[PDB]
Amino acid sequence: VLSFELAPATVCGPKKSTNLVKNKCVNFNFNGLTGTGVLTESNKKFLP
Amino acid sequence: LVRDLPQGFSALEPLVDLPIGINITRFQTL
């Protein structure tokens, strides 16, 4: 018998990552970052 | 140096974030 409860929500089902298509005017979404534009490779050095 | 805090600039990197959610008012070291 299971009994769910409901505080920082922590347990829930997985997400399904789609494919990455670049060089095109697309609608992107990276963990909630929404927008429209063209994606391309970058040589920048983000911090870890 | 051992006497006091040295004069300089140093950032403090994040380590971890914990999803707890408990009220806190005081503390004490161990």
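The numbering of chain A matches Swiss-Prot: 512-517, 520-561, in order.
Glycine residues also receive a Cβ, built from the backbone N, Cα and C atoms like all the rest.
One natural variant catalogued in Swiss-Prot, A:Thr547 to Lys, is accompanied by this note: In strain: Omicron/BA.1. When Cβ atoms from all protein chains are considered, those within 10 Å of A:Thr547 (variant position) total 8, not counting its own.
Secondary structure at A:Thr547 (variant position), taken from DSSP and collapsed to helix, strand or coil, is strand.
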